[PDB]
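Asker: Could you have a look at this structure, given as structure tokens, before my questions?
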Amino acid sequence: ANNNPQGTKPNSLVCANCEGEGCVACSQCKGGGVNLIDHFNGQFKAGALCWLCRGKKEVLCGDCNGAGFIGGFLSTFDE
Amino acid sequence: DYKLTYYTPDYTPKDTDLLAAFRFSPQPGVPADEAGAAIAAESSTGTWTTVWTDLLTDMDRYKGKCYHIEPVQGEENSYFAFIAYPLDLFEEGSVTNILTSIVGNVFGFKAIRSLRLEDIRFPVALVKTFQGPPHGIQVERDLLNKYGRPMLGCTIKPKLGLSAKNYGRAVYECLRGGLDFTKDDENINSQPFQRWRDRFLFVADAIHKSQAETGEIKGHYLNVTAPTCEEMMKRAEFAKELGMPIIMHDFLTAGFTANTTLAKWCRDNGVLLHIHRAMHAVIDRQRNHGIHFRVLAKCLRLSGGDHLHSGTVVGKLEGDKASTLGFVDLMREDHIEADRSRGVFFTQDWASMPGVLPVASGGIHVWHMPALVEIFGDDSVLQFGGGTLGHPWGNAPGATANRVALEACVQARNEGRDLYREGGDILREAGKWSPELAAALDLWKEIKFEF
Amino acid sequence: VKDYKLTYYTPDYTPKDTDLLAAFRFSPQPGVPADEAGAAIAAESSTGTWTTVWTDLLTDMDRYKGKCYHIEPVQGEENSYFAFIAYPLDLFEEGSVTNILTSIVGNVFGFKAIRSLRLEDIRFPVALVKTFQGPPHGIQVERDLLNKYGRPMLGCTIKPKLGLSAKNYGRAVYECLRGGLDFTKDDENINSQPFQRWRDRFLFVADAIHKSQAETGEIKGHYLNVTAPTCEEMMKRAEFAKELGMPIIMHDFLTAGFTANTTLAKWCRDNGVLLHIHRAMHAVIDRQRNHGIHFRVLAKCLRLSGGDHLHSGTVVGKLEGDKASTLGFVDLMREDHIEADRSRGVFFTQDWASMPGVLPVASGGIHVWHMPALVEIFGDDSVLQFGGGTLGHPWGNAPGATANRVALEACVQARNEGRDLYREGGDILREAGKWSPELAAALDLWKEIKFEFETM
Amino acid sequence: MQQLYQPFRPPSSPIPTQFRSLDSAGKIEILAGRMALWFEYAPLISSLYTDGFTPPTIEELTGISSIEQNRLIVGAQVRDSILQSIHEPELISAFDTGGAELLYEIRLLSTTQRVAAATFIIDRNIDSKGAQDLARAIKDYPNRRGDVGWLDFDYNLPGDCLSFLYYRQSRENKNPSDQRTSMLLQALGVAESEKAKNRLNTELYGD
């Protein structure tokens, strides 16, 4: 996925990564919904649900934590 | 996020919404609309999205909505922002909850240089759940039986290093002369050189003597600010047992919980409460960061209090004088229309809640008597510092000087004369039948100017 | 030449949103017009004066004055009118129902110019509903305390009222509770009387509750009647019922009063007990269609004062107007915003401002064959009280309880699955009375009633 | 551990085809691991109920509170009542992830009047409040047998029922008063029949 550590739009406050959505697409199944490769040893085998998103094709975003912007008690450190 | 969902510029606010007006200055690069939406989101659920709120379709019932971001003229890189909060976010009877919910963590936002809270509007639905002033204005003017003129008070300046015996003698001298109230210094509670029970005893003795001797009703503000709540209640109960009619408190160092507790006690036990405003310049002195004082005056009128310090306006330039007149009108009156020229941002209706009495102080003398008498009117108290204890003859002569000057000015205002132009003339034709007023007019040479 | 506007009947006057509105239905004696009858009703409920003689002495006696702002005739009846009156917000004490009552209905009902007077509705502003406490818990909180989701609650009242010992009363309570019911109810007339004092009844009922709840695996409750001659005695009963660990108590708000009911509601709020409000001595007021106080007003005053459950009476059907009125004042105490609907009985648009709801309780002479209709009228936020429908089963109390439980579960399941309950009800119950003999006996005892409601 | 005297329990409950040969621990470990979607393992809790597993015990083992359990069972039942009749797959493929809290409100309508309600509620993205008020307005329609302009609003579709509710609520007023205008404009914004529309325009405008 993107490699912005924690970045906004050029002038706006909207976080660039999620574009203000607050949610991104799963990076394991690529929005597919089912697992593709066996991952650990065989307890997560291909054909079943995705091991990460549990079958929702949509996860939260790290830089902007569910807040459509950068700053505040969710995305930044409290002083 | 081209849609902001928090900046609804066409939203009109209800009559059960709490409105707030901020003046903010955004960082370089950030626009104004998004800064307003961010101020609305920080002081509520701190999200623009709906990834948590959409738990079971329980959305947007507990979020604020910016609806006006007009800019302020003169200054640039500085704007006004209006915000509307629902009513079911706040609890009843608690001012701490309102403060915590609004100004809790918005001031620590990172994408703004500075942020100030200028006004606030409480709906009637929320005004009716607080007690308010214990007594008010009409009741506290009927209890003391003093009609048709301001009240007179004196502060005792030789604060520290005075035995309780001498303290009582000075109080007796001042009160016997003709004053109404004496005031206890702000930082005299229980120091080792003068404990509080002794002070209370001798002050009560002096009050009883002077009141039984002069026929009027006298009083002394007794400072009950304590380290805990048990000590505060002990001091208040003892001051009531002696028969004292009025006490004192500090609502900004002791807090709002202690002030609400004391106000409820004072309502139940028939005592008047005078509120001193120490430690207030720490919050509101700079015009670019803090909490304007009219917001704290409103919060005080809500929680409790009968008198309130407000500061003189005899030498302010303009705007500041208009601002102080505005937030004096916000305290004494019952319905105030929006007039941005004198501070008031929103229309406030108090639903027949009693008023609060302004107090002027800070080194004023007899020559200021006309101006004050026509600015604050007759619903106020006038505190004198050196203007009473500095008379060449003593304390009782200074008391009589101030009393004579005040009654002369008010009698001259009643007849229809003008106090701006010919106030000094009135004082001069009054300072002929009395030596004390003549000595006072000769000591304070300040006849500065009028009109 | 003409009376100066009567100063009280101001037709073109819309009332502000901080005024208390009241709707009277009155009928005046022959030879009196309606306009000044309405103006006199407005002057009696306040300063009893049309003139201005007792004022003008530096006084504004026009801020404490009602104003009849609307008069209309009742369609379908001659010589009877509706008068609307608006009072300010300064006449009323903050947080007192006694004061509202004694200020509105104090003197006016004895006025000699009218032949009859009835108070049909009343509207409180938000500024006034915010100064009261309301129900101690509400609906969601009391559904979470008992942990009963997705069905009406079941309760039984004990018919062999008197002459029964406390130990025997406890045994019957136990038998009913372990059969499958949720609540049992103390008889209203039962206080500390020579044959059964209160502390003994409390002891044995608490023991039965603990036994049955521990052996069946869910939460059971009994409403203990804590009505006393004095407030101090009432507090002793309530405190001892809390010490035993009881979840719910009972009161009686029309013979004890509103002061005692407000005090008990505050106690229950501070100590986490639910409160059930019995409805006794009410037909003395709200029965005759032309005098008294409609029960809708008292339901509103109760939601203000305090109480979690309120009796409403089964309305399975008598006539569509009366059942419409009952549905009106059943939705006036569960919802949060009710729009004016003159057919349902509501006159003003009432807004409650996030005050909790109140569970309506259907009671009195209902049995198994009535279960479908009820389940679709009152819904899922309600209680169903059974009298002889539980203790009269051919072979005991526990099988009667089980029959009622099975019928209720079957009906709500068949409603969730999609079928309707106005045409498939009897068939639902006969299908459920095959894998269960108790329900079969109960169906054989009571005669099936044929509903003929709006089927088209 | 059996809990004494629960004689009101049904005989049993049906289980989907894929789980017809599992034990109780299999149901437990498939509920705890979410190894299905809600409408697959709702019959599993509905069946576990009938073996002496009280909602508190299942909440202790699996980890879903009783309110969620009841909501899921009722939602799966409503969905199964929808799919087995005249329908179109725009919604069954949309009720796959998170549609129970909305399916819990149309449970008051009979199977005849559920597909139209589902279409109306998913076409405009309405939450639980709007769904509850819509179902109540639909159920209140046959009671008003005779009123002002009742037969001009059809009842075989939810838009006209809700529009009639708004329209009859607006008539409790007089000349526009600036409050009737809002209610009428909100009524015309949901109606979907041309006869109701031309009546609403006949009364709001021109006449």
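Heads up, chain C uses Swiss-Prot numbers, so what you see runs 14-469.
Per the header of the entry, the method used was electron microscopy, 3.0 Å.
Just so it is clear, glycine is given a Cβ too, placed from its N, Cα and C backbone atoms.
So Swiss-Prot has the following annotated:
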type	residues	note
MUTAGEN	C:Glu49 to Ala or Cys	Does not form the RbcL8-(RbcX2)8 complex
MUTAGEN	C:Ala53 to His	Wild-type formation of the RbcL8-(RbcX2)8 complex
MUTAGEN	C:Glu106 to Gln	Protein aggregates, forms RbcL2-RbcX(2)2 homodimer intermediate poorly
BINDING	C:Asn120, C:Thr170, C:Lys174, C:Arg292, C:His324, C:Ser376	substrate binding site
MUTAGEN	C:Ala126 to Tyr	Reduced formation of the RbcL8-(RbcX2)8 complex
ACT_SITE	C:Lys172	active site, proton acceptor
BINDING	C:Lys198, C:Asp200, C:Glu201	Mg(2+) binding site
MUTAGEN	C:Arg212 to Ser	Forms stable homodimer in presence of RbcX2 but does not form RbcL8 form
ACT_SITE	C:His291	active site, proton acceptor
MUTAGEN	C:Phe464 to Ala	Remains bound to GroEL
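So that I understand the layout, could you describe where these features sit and how close they are to other parts?
Answerer: Summarising the environment of C:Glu49 (mutagenesis position), the number of other Cβ atoms within 10 Å of its Cβ, over all protein chains shown, is 18.
Around the Cβ of C:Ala53 (mutagenesis position), the same chain contributes C:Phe124, C:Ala126, each under 8 angstroms and 6 or more positions distant in sequence.
Around the Cβ of C:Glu106 (mutagenesis position), the number of neighbouring Cβ atoms within 10 Å comes to 11. DSSP assigns C:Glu106 (mutagenesis position) to coil in the three-state reduction, placing it in neither a helix nor a strand.
Following the DSSP three-state reduction, the secondary structure of C:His324 (substrate binding site) is strand.
In the structure as shown, the Cβ atom of C:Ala126 (mutagenesis position) sits within 10 Å of 14 other Cβ atoms.
Packing around C:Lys172 (active site, proton acceptor) is summarised by its Cβ count: 12 other Cβ atoms lie within 10 angstroms of its Cβ, all protein chains included.
DSSP gives C:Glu201 (Mg(2+) binding site) a coil state; it is part of no helix or strand.
Counting only same-chain residues at least 6 apart in sequence, those with a Cβ under 8 Å from the Cβ of C:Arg212 (mutagenesis position) are C:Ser205, C:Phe253.
When secondary structure is read from DSSP and collapsed to three states, C:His291 (active site, proton acceptor) falls in the strand class. Residues near C:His291 (active site, proton acceptor) in space but far in sequence (CB under 8 A, at least 6 apart, same chain), listed by position: C:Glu201, C:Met263, C:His264, C:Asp265, C:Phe266, C:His324.
Secondary structure at C:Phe464 (mutagenesis position), taken from DSSP and collapsed to helix, strand or coil, is coil. Neighbour list (C:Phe464 (mutagenesis position), Cβ cut-off 8 Å, at least 6 residues apart, same chain): C:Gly330, C:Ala386, C:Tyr435, C:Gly438.
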Asker: I need the most crowded of these binding-site residues: C:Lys198, C:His324. Count other C-beta atoms within 10 angstroms of each C-beta and give me the top one.
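Answerer: Selected residue: C:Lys198.
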Asker: Within 10 Å of C:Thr170 (substrate binding site), Cα to Cα, which of the recorded positions C:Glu49, C:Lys198, C:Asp200 are there?
Answerer: C:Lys198, C:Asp200
Asker: Taking each of C:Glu49, C:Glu106, C:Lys198, C:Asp200 in turn, which of these recorded positions have a Cα lying within 10 angstroms of the Cα of C:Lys174 (substrate binding site)?
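Answerer: Near C:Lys174 (substrate binding site), where near means Cα within 10 Å, the recorded positions are C:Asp200.
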Asker: Of these binding-site residues, C:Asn120, C:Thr170, C:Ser376, which scores lowest on Cβ atoms within 10 Å?
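Answerer: Output over binding-site residues C:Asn120, C:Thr170, C:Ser376: least Cβ neighbours within 10 Å is C:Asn120.
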Asker: Determine which residues of this chain, when C:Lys198, C:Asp200, C:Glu201 are set aside, have a Cβ within 8 Å of the centroid of the Mg(2+) site's Cβ atoms, and list them as they appear in the sequence.
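Answerer: In sequence order, the nearby non-listed residues are C:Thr170, C:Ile171, C:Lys174, C:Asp199, C:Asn202, C:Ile203, C:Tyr236, C:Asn238, C:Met263, C:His291.
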Asker: What same-chain residues, at least 6 away in sequence, bring their CB to under 8 Å of the CB of C:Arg292 (substrate binding site)?
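Answerer: Those within reach of C:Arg292 (substrate binding site), by Cβ under 8 Å and sequence separation of 6 or more, are C:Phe266, C:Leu267, C:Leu323, C:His324, C:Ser325.
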Asker: For C:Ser376 (substrate binding site) and C:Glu49 (mutagenesis position), what Cα-Cα distance in Å is obtained after rounding to a whole number?
Answerer: 44
Asker: Which of C:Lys174, C:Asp200, C:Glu201 has the fewest nearby Cβ atoms, counting only those within 10 Å, among these binding-site residues?
Answerer: C:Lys174
Asker: Relative to the Cα of C:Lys172 (active site, proton acceptor), which of the recorded positions C:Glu49, C:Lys198, C:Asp200 has the closest Cα?
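Answerer: Sorting the recorded positions by distance from C:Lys172 (active site, proton acceptor), the top entry is C:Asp200.
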